[PDB]
Amino acid sequence: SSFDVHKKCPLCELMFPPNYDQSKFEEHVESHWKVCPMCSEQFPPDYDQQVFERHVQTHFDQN
Ligand SMILES: [Zn+2]
Ligand SMILES: [Zn+2]
């Protein structure tokens, strides 16, 4: 017997131990999210790639 409090990231199929730091989970979960490298913005998986690409691309048409 033991606590099965395994945190599973909805974005993937990976199971994390109960001693897993939430902060690390946030980063992992966010890792799957669409993030702009020109400013460092986070875009949810449900977001529209068109809007994201426009935002990221917006960073290429202006320095
Ligand atoms: Zn994940
Ligand atoms: Zn950006």
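All chain A residue numbers match Swiss-Prot; in order, they span 722-784.
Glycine too: its Cβ is placed from the backbone N, Cα and C atoms.
Annotation for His753 (Zn(2+) 1 binding site): same-chain Cβ neighbours under 8 Å, separated by at least 6 residues, are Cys730, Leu732, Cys733, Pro766. The annotation Zn(2+) 1 binding site is assigned in Swiss-Prot to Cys730, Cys733, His749, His753.
Under the DSSP three-state reduction, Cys757 (Zn(2+) 2 binding site) is assigned to coil, being neither helix nor strand. Within 10 Å of the Cβ of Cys757 (Zn(2+) 2 binding site) there are 16 other Cβ atoms, across all protein chains. According to Swiss-Prot, the Zn(2+) 2 binding site annotation covers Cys757, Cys760, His776, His780, on the basis of sequence analysis.
For the mutagenesis of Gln771 to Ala, Swiss-Prot gives this note: Normal affinity for ubiquitin. The structure shown keeps the original residue. Annotation for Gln771 (mutagenesis position): no same-chain Cβ neighbours under 8 Å separated by at least 6 residues are found.
Under its mutagenesis entries, Swiss-Prot includes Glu774 to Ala with the note: Reduced affinity for ubiquitin. If you take the C-beta of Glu774 (mutagenesis position) and look for same-chain residues 6 or more apart in sequence within under 8 angstroms, you find none.
In the three-state DSSP reading, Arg775 (mutagenesis position) counts as helix. Within the same chain, no residue at least 6 positions away in sequence has its Cβ under 8 Å from that of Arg775 (mutagenesis position). For the mutagenesis experiment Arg775 to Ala, the note given by Swiss-Prot reads: Normal affinity for ubiquitin.
A mutagenesis experiment is reported in Swiss-Prot for this position, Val777 to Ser, and the note states: Reduced affinity for ubiquitin. Cβ neighbours within 10 Å of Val777 (mutagenesis position), excluding its own Cβ and spanning all shown chains: 18.
Listed in Swiss-Prot as a mutagenesis experiment, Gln778 to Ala is described as follows: Reduced affinity for ubiquitin.
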Query raised in the report: Under 6 Å from ligand 2 by Cβ, which recorded positions from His749, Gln771, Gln778, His780?
Result: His780
Query raised in the report: Once the chains shown are all counted, how many other Cβ atoms turn up within 10 Å of the Cβ of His776 (Zn(2+) 2 binding site)?
Result: 16
Report summary line: Taking the centre of the Cβ atoms of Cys730, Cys733, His749, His753 as the Zn(2+) 1 site, the remaining residues of that chain with Cβ inside 8 Å are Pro731, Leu732, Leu735, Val750, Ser752
Query raised in the report: ligand 1 is in the model; which of the binding-site residues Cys730, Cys733, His749, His753, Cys757, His776 have a C-beta less than 6 angstroms from one of its atoms?
Result: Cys730, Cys733, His749, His753
Query raised in the report: Within 8 Å of the Cβ centre of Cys757, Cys760, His776, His780, which other residues of the chain have their Cβ, at the recorded Zn(2+) 2 site?
Result: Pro758, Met759, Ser761, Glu762, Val777, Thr779
